[PDB]
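Participant: Below you will find the structure I want to go over with you.
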Amino acid sequence: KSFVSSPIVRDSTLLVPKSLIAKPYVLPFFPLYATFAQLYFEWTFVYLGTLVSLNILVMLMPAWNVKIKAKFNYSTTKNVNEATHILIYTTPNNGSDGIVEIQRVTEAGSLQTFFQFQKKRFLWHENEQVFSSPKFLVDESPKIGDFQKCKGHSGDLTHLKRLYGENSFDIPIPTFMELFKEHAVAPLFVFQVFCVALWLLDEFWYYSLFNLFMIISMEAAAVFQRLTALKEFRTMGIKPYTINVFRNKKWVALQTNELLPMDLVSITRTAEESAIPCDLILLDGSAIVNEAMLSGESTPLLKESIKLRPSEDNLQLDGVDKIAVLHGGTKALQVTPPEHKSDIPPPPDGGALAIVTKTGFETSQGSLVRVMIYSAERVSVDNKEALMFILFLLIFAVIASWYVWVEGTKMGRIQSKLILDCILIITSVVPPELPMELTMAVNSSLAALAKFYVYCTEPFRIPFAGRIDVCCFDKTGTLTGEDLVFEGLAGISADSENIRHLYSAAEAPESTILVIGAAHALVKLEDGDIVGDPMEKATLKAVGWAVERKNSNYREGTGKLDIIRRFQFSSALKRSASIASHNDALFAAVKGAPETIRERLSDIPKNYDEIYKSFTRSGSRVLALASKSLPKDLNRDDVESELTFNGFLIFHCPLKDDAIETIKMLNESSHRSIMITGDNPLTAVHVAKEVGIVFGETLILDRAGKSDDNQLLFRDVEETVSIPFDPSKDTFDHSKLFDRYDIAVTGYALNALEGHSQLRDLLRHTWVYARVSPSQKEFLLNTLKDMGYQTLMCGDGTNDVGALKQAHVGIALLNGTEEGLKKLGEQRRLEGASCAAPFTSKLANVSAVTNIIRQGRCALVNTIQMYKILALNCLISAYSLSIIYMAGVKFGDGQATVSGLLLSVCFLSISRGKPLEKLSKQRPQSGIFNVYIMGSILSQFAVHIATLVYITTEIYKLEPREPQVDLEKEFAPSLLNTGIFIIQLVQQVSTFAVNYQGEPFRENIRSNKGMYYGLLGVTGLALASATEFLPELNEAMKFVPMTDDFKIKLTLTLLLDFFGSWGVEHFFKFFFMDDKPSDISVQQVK
């Protein structure tokens, strides 16, 4: 019948609305009301009370769960035309279930049934009888000829407008009332309002009023906090602006909204605070886009046309054909008009023609925004632990309420009013803010992080960051700042009597300087700027060349030079080549890694291999330069056929000034830090030894000989020792290899060992991985996760975006300056991004890792202390209320209100705290149920109940109460009320002061004054009340004057209970707080 085919949906059934008569909360209750009215025409009023309660609960139940709603309100049907609602069962990894409405409208004489789920359109395909999301031509089966033969949309495009929709983000911000209406129905708020209604029924007016006002204030604050974020998500959408669109074989200006797939557009220089409308593929022309917003890189790429590729044979691969794609949201710096004529007339503006591919939420940035908004997963997805913890307290509640009921029946009290006290106790045991504690902790931590420019895309990853066991770094862009300092040319001396002989500048032969000036990818814009790789800019400034607006680069003091044609640079077969021209003749230069350049030129120098390894061993990074004279548009293998050596480029990459200290702190903080990079092993080992990852000597695993025989050779950085190894036959020796050298593994040795039995034993002792392909990083992270070690990878992001999402927590360290961000913030205030990794840091410093780890640790430990404090306060309050209600006494209004205020004063201050700068070796354990929490809670509760029972025995000894007939609980001054109230108010503060978090994680209690002074003031008030130091206070609060002997017992008992609780909590914390670190985070070498 009816179905939905999409990766989001799992199952679906149609619905139809049911009349109000047949609803489950209207008809079945009228017979019960009639029976109650007949029986009525004391003990019967509780029956009407519970009947109204059950009715309102049945009426509120459909809003809590969606399946209950679908079963109550609607009845399932299997006819697609008649149904006016539909239910969607989501895939367990995408959002949650929901009910969505089916809409109908007639177009072109035929009705089209469509709805919208998670801002993802659907339609009704008559032949398949199944709702299906609209499918774009690019994804399923692209053909490169189809994009060329297209001539844009023509005619009346109403069906396309219905199928694809408007090309804009659609996030509606609801009004405050609409959001508060939903927040009110929530189970927590309903339970809290019911708890307040009970206190109203028990003749507590001011207490209930204050509590209700506080609840309403908290809900209003939460709604404002949600609305501000919903408004923040709106600014990511681009502002509509005019572009030219090809329709009806003529250029007409349409806004950004009225865009559809397979529509021709003309892109020009992007304006201020604007971006590219939607995902496009170039059809003709060129552009220099700036991917800083989507990719998070500074170097602006160079995009080329697709017209040159043949149309019939080739397919649109989105691989080698990635230079033609323009992602949405990026800015275009310079665009060039089409050179030759085509079937379509040239655009009125000098912009480049391009084809739209994806519109709306289905582009990359749109998909990311949708995933962030709807399919986001909240913290503590399981949520079973909080409910189990609440059931524990409810068991204790029932144990106390049974005794309350038995004693109330024994002392002659009325049962009709005693059931109300039983319900009060049971409902006062349960804390409402218990399950929603981790969310508030994570939100506070996210705010404190965003104060440090460390913005967070996915919040639930924060508790993962608290206890991380292995953190993986990257060499370039992360541990090395990209400000290269040119050192000097080398290897140009044919004699070369000295290996390390360097020519600074203005001394090499003209060939070397011509080559280093010709082969580069820089370009000057029409406005006038220099854009490119900063290493090339630094090199070009050091040698003294100058690039003009035209590709010609001259004025270097040696002549005039121009670039005729250039070749792209790729990771595979890595090198850059270009063909230039000099006033005498024409030549061709090439610049690439030395290992690949050596196998190209004919005349091999004698000191090549020696000098390359010598300069690579100590920090420096080398590049080779070669040229060939070319006599007078051709392929790439002819220009690079044979070459002539011209020298080396020696770049000394300096470390970030903040790397050594952060790595030292991470090493001494019970974390293991390993390096994963793509550079050659010598430079990687040198950087790892200078930073502090490897201490002693190091070994390098690599191929033995040029033959692909898969034989790995252990070899030191120098030629001092060489150990032969065989992956098929031999095996790793622990004492001979792992105990002494802390080896480093090359990607080739990791590939050849794929399938060995001791791979998982090898991956425990290595700290440095070099020459790993972007695919093997995912394998390494997956293996580290499989062994049971949580991972934290911090890299630049643009090179390996898929690897960051694999680790438990990933960070992308962008490039920026503190003064730049300060000026930007000042400009934004006067006026009033990576988006690819989970966590982003706008600043280039490395301390973001330490910052996020510390914040996660603090969030975890704050959650723990809030659990303990809430549970203990609830139990204490419950048992104090029980001890009171056993007899006829009860609190008044002023006493309970003052108790509430004096506890809220401490609740305010206890959230504040400043984390210690240095991390600690003790990692906090996650989970509610463990020896520490349960032991501490139960034993502190034992001490508190011992104190309470002793003082109650003493008070009953002082004044005896006799069983009276038909007692009614009423407030009158008596010794029992005084004693129990002072004990309650002192013991809650005692728990607040004992269960505060220790120094090692965040801070000591004494350091912060906001809590110290509050606790001292409340304890001073309580001690002046207990000792009768100010008779005006006792008289004003209705406290009976106590005997001289009883005050001593009260004061000493409280002062001893505090010490007992402190001692027990300190013992449990000293013995069961920190979990043991793993076997990999140890420090030892021989």
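Residues 4-44, 55-645, 653-852, 958-1211, in that order, are what chain A shows, numbered as in Swiss-Prot.
Structure method, as recorded: electron microscopy, 3.5 Å.
Every residue gets a Cβ built from N, Cα and C, even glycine.
Pulled these features from Swiss-Prot for this protein:
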MUTAGEN   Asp487 to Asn  Loss of ATPase activity
ACT_SITE  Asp487  active site, 4-aspartylphosphate intermediate
BINDING   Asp487, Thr489, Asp816  Mg(2+) binding site
BINDING   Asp487, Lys488, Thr489, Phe582, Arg634, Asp699, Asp816, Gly817, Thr818, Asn819, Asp820  ATP binding site
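Are these features on the surface or tucked inside, and what touches them?
Facilitator: In the three-state DSSP reading, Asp487 (mutagenesis position) counts as coil. On its own chain, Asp487 (mutagenesis position) has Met695, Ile696, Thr697, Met813, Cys814, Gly815, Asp816 as residues at least 6 apart in sequence with a Cβ closer than 8 Å to its own Cβ.
In the three-state DSSP assignment, the secondary structure recorded for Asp816 (Mg(2+) binding site) is coil.
On its own chain, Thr818 (ATP binding site) has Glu304, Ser308, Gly309, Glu310, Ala961 as residues at least 6 apart in sequence with a Cβ closer than 8 Å to its own Cβ.
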Participant: Calculate the distance in Å between the alpha carbons (Cα) of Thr489 (Mg(2+) binding site) and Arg634 (ATP binding site), and round it to a whole number.
Facilitator: 11
Participant: Around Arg634 (ATP binding site), how many other CB atoms lie within 10 A of its CB?
Facilitator: 19
Participant: Given 7 residues with no model between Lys645 and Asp653, what whole-number C-alpha distance in angstrom do these ends have?
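Facilitator: Between the Cα atoms flanking the 7-residue gap there are 10 Å.
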Participant: Between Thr489, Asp816, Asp820, which of the binding-site residues has the fewest other CB atoms within 10 angstroms in the structure shown?
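Facilitator: Each of the binding-site residues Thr489, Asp816, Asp820 was scored by Cβ atoms within 10 Å; lowest is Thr489.
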Participant: Does DSSP put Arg634 (ATP binding site) in a helix, in a strand, or in coil?
Facilitator: strand
